Amino acid sequence: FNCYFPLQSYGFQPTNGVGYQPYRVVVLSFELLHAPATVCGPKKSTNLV
Amino acid sequence: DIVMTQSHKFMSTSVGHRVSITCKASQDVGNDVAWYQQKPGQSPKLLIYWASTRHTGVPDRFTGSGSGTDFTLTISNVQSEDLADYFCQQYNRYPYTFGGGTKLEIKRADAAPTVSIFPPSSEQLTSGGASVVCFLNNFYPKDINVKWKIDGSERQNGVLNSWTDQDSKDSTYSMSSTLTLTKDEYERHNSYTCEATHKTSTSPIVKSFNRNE
Amino acid sequence: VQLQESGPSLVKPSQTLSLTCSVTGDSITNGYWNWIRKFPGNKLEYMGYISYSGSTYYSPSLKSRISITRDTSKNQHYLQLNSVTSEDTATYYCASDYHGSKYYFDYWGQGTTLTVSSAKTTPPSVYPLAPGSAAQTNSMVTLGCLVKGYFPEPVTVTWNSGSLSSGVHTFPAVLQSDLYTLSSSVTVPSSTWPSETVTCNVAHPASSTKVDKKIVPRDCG
Amino acid sequence: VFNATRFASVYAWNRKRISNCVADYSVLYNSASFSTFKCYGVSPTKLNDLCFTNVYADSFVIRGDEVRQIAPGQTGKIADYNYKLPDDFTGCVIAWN
């Protein structure tokens, strides 16, 4: 009584289709500024003779 | 939205010819590119998922490839019953953005069209309309450059074209061309000329009549 | 499993939209059944979807004037759009958005063409195409008829009330600037024409109007 | 970060700091195992030939009806209240079932 929950819970069921399926979202954020660019892969794949 | 813009709207593929339909995406969607199959008289169903795996119940003659942005469908040893519409879309997130689509046709021998003209009825002027249609039969290909000539003057606005499935008698197609006219344009003109441009000969089929008999 | 579309095809503007899609062969217990409308000219747009639990979600093209409902007792689902206009004039299709064995499957239905405009109900007037003196005759005779001045969609078109089936090529209805129209043709050989009478019968199921028009070999006796 | 045992919500997410390693995106772009693949700002081909400063990995689980709001220039219950991307977002969104 008089105890509302605005933080509603999600719903994940195996019988649901692709609409309510759990997506492991990994956001790949990128940003350029006055700081020097460090983490995008310092080296690459080359060849040699 | 990521619109799957196709490169070709139609392709003439014979029985056993390799189909090559290329759809160019404006944004990279990874590998979530699917295809539809809209048969005339049947329901559109999903055919290829992940651009390489076919649908269940479908034989292994439908396959393909693609990576990143250049997706090209590859149908080896196609048949005459596979004449359907192939659409390019995405299924990564909502909403599903659809493209234009590519309609296939069976590559057959060339044939001269048979233009059959018909006079309009006198009851259309009483109701307040006008409709004159020219039919073509036993022709090749489907995209016949047929233009209307209204009293010697060419007209392309208001031309309503429609197409159907191929005939099982001699592997030919059929089409129609309905011209919509108003009340003032029907009384000022009397002659209607339908000319179909083909590739079998240099002399086109010219059909004309007079509406006052 | 084959999907079947139904519902009204004449909805006035500023009203409540209502469609009905029936699913035969599978109950609403797994997967999704979405709504995709089709504009004339190979243009498709996503509308919404709903699961079997009751929760739904809308497309970002519309802000808040679309609600999607479901029904697990009759295995059907409805579509509701408020404050419709001329932009909603499209052919609504119903699909099956479900997955299985780490893959996705989808199949559409027949579709129901809906027209939202200021046009009123008009009974059809069938105009047959009789051959004149300038007509071309051969072993294969082509006849036809024209439909113009009817509202709303859809209609049925046959030949001799279903008795003539050789060479029947029916064309779909194309929208003009004011109303709808169709076209139909049939190529019959010399063994049937003019031995058999070709009658073009076009019926209107939305208004229960059936106009019978015959084709005569002019000039006949 | 995709096969993690534990994670967090969409508003109290744990930012996995990625630093001092080579970010090989060949096993994530053309692996044919991720369903949702959204990219904004720039092309993903420039994400392997141009160096960037800060790359963070926000690992959370959200449904498909609210996964469309993780984009620059969107609105809803997540893009305005839970998780919002900046307008100069030149990255990609990768998710799987």
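Heads up, chain D uses Swiss-Prot numbers, so what you see runs 341-437.
Structure method, as recorded: electron microscopy, 5.9 Å.
Backbone N, Cα and C define each Cβ position, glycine as well.
Residue density at D:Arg346 (variant position): 6 other Cβ atoms are found within 10 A of its Cβ, drawing on all protein chains shown. Here Swiss-Prot describes D:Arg346 to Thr as a natural variant; the accompanying note says: In strain: Omicron/BQ.1.1, Omicron/XBB.1.5, Omicron/EG.5.1.
Spatially close to D:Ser371 (variant position) yet at least six residues away along the chain is no residue at all, judged by Cβ distances under 8 angstroms. D:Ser371 to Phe appears in Swiss-Prot as a known natural variant, with the remark: In strain: Omicron/BA.2, Omicron/BA.2.12.1, Omicron/BA.2.75, Omicron/BA.4, Omicron/BA.5, Omicron/BQ.1.1, Omicron/XBB.1.5, Omicron/EG.5.1.
For the natural variant D:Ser371 to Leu, the note given by Swiss-Prot reads: In strain: Omicron/BA.1. DSSP assigns D:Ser371 (variant position) to coil in the three-state reduction, outside any helix or strand.
The C-beta environment of D:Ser375 (variant position), restricted to residues of the same chain at least 6 apart in sequence and closer than 8 Å, consists of D:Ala435, D:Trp436, D:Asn437. The note that Swiss-Prot attaches to the natural variant D:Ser375 to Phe is: In strain: Omicron/BA.1, Omicron/BA.2, Omicron/BA.2.12.1, Omicron/BA.2.75, Omicron/BA.4, Omicron/BA.5, Omicron/BQ.1.1, Omicron/XBB.1.5, Omicron/EG.5.1.
Under the DSSP three-state reduction, D:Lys417 (variant position) is assigned to coil, being neither helix nor strand. Within 10 Å of the C-beta of D:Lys417 (variant position) there are 12 other C-beta atoms, taking all protein chains into account. Among the natural variants that Swiss-Prot reports, D:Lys417 to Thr is described with the note: In strain: Gamma/P.1.
Each residue contributes its Cα atom, and for D:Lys417 (variant position) and D:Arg346 (variant position) those atoms are 24 Å apart.
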